[PDB]
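To start, the structure under review is shown below, and the notes come after it.
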Amino acid sequence: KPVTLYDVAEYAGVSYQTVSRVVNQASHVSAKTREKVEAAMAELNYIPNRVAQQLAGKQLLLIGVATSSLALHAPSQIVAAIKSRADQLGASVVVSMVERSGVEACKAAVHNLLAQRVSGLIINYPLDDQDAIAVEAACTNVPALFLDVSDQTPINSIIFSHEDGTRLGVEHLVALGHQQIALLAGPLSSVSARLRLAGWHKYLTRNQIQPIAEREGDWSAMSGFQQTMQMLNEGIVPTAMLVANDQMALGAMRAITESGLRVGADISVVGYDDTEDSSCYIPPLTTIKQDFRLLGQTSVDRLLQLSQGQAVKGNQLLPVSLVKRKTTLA
Amino acid sequence: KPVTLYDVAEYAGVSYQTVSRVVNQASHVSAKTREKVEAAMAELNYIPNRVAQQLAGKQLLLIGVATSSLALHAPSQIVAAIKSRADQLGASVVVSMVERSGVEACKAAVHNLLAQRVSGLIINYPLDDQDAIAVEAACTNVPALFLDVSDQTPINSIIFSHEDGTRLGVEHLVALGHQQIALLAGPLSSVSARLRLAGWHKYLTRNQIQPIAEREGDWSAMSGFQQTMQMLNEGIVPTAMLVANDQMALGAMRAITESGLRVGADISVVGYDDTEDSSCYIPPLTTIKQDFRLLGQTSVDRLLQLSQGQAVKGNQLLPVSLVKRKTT
DNA sequence: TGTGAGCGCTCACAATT
DNA sequence: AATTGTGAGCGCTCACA
Ligand SMILES: O=[N+]([O-])c1ccccc1O[C@@H]1O[C@H](CO)[C@H](O)[C@H](O)[C@H]1O
Ligand SMILES: O=[N+]([O-])c1ccccc1O[C@@H]1O[C@H](CO)[C@H](O)[C@H](O)[C@H]1O
């Protein structure tokens, strides 16, 4: 037994709609009849049923999110900012976390987000061009925002400019004098992983450079260590490395270190993300800064824009920037 | 206007209650008329309004979570597993984040988590005893399970055994022949931080040892850094630290190293958490394994047991380990 | 395999002063 | 021209021609 709108009606000697009228801060209640209702809602701890209100047709803002596992670093900070900017403007956010692999798994997360009748979907799951389109199709009537697709994918999306990110990493190493460079890509299953790899290649090629090695991790610090050992042990030893995130950069550094040479001097490392923890690596990691707050922030503002039918369609690139630290010098 | 049950009624040639049995799979395998309704709903892509299902009274188990900012390590990881184990059981979960400081914030979080009509909530927010009680109260008719309160707090709680963690660490550093030990604790605002500090004090005393330094971090590596630097610049130079988490430990190590001394041999370190990244710190960091996935899994099971009446009231401690690494 | 309830609200607005 | 009370029904599930 929870407390109905009707209950406040009997205790306060008014109708139900006049409680609704007050709960909804609506015009026309004489201000002295308000006290009767305002006092009655206390003395009953009345919290109005939002399930009842949604159905009734209250225009609340409800943003759905289909997200990669919150255990990973970046999808987590994004949800947090998404969540934060919701409250900031009176929106609520239900988030279905895609855990299993592939297009069908993500579609179900879109399916039961649609169940709860969301005003629009933020899709932070990695989707290839066609599957992205497949999913955006499934968002029937509701606008959908994509955060882990390519800029070439012909839907709406926010991505950090991986072009800029890699340009900075490449043009740095290159200006520094490096030529034997190795690449440590993210897991190829991720779009963003692939884009950064692509990017490095473009700007290396534009500088007449070919990476001596190129291998793949899973974002994890351990992989980046394993991968930079599998490399160094084969005897391929670059003067610099481009890593696809700070955690794997960490791994590489460890491997580079345990291998008997010094980070920066003997092998420079450029990370990717600029995490909290990256300013306290040994030595403190040079990286490409991605403002996940800003992403989740805009990610919301846009979905709500799109929800209202504002002309803000397609792709937009967020800025990145190079954090110069101690892993590239002398 | 989206697809209604009243719209599958005069397209498949039946009623509303017939489509209701199809998606529910409740009692009868209603002939070859199922085939007709299957192809009917899938043609217009009908998705049963879960808001209408709920108001109606569908016995779907919906958990609420009031949680510290997911940007921090431990909380994210926990919801990560809370969201997972509930999914494993066919429970959905709505999380509500506390950013603002204090009790009134968490009270409000609980308030708008009740509107969504959860059938019990997991409170992963740091709460002093009387506030924890006041929060549990506001959870009208619904069971609360607290995750960032003390063992002594008289509500439902799962916490990791801070007693064991802090034993493990102290009892280990000491067996390595250490007497000049320092402490780096969590931001004192967090209960679990204080539980850890306390367990350290407890066991360091049981071993006739006074800590030569006590400094307060904020979970961040930067704080763990400058917090160890501002102590080493004072002149205090232990041979071991006990640190509240792997992350501040990280900054400690930076600080120790950048100063001019070998992490491990000159000043050993013990972190707390066993984060994925901890195994690749330079050198790999000794720490206390705190199985976040476990905690989030068990939380969800308990709130469930709690919701149905299965009487397992009170407090529950979870095991920890010492991953013996290379900073000792 | 159908019909007539009611869940807690918000919207029309018609009814009270 | 101030107010408030009263009539739908939003979508679905529950118990029984
Ligand atoms: O993959 N992304 O959609 C994405 C969006 C914003 C910033 C980075 C990028 O996320 C990437 O995520 C992976 C795990 O999913 C790792 O956390 C990696 O460190 C991060 O850069
Ligand atoms: O504070 N906790 O509720 C808690 C539960 C399980 C394990 C550790 C402990 O979490 C602690 O949380 C803080 C930030 O929330 C840091 O992430 C720290 O590393 C973690 O140990």
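Here chain A follows Swiss-Prot for its numbers: 2-331, in order, are the residues you see.
Note that Cβ sites are derived from N, Cα and C of the backbone, with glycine treated the same way.
According to Swiss-Prot, the mutagenesis experiment A:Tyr17 to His carries the annotation: Broadening of specificity. DSSP classifies A:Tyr17 (mutagenesis position) as helix under the three-state reduction.
For the recorded site, A:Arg22 (mutagenesis position), the DSSP three-state label reads helix. One mutagenesis experiment named in Swiss-Prot is A:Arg22 to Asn, and its note says Recognizes an operator variant.
Listed in Swiss-Prot is the natural variant A:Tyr282 to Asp, annotated as follows: In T41 mutant. According to DSSP, A:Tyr282 (variant position) sits in a coil region rather than a helix or strand. A:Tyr282 (variant position) is surrounded by 30 other CB atoms, counting those within 10 A of its CB over all protein chains shown.
Counting other C-beta atoms within 10 Å of each candidate's C-beta, the mutagenesis positions A:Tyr17, A:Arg22 are led by A:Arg22. Taking the Cα atom of each, A:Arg22 (mutagenesis position) and A:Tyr282 (variant position) are about 57 angstrom apart.
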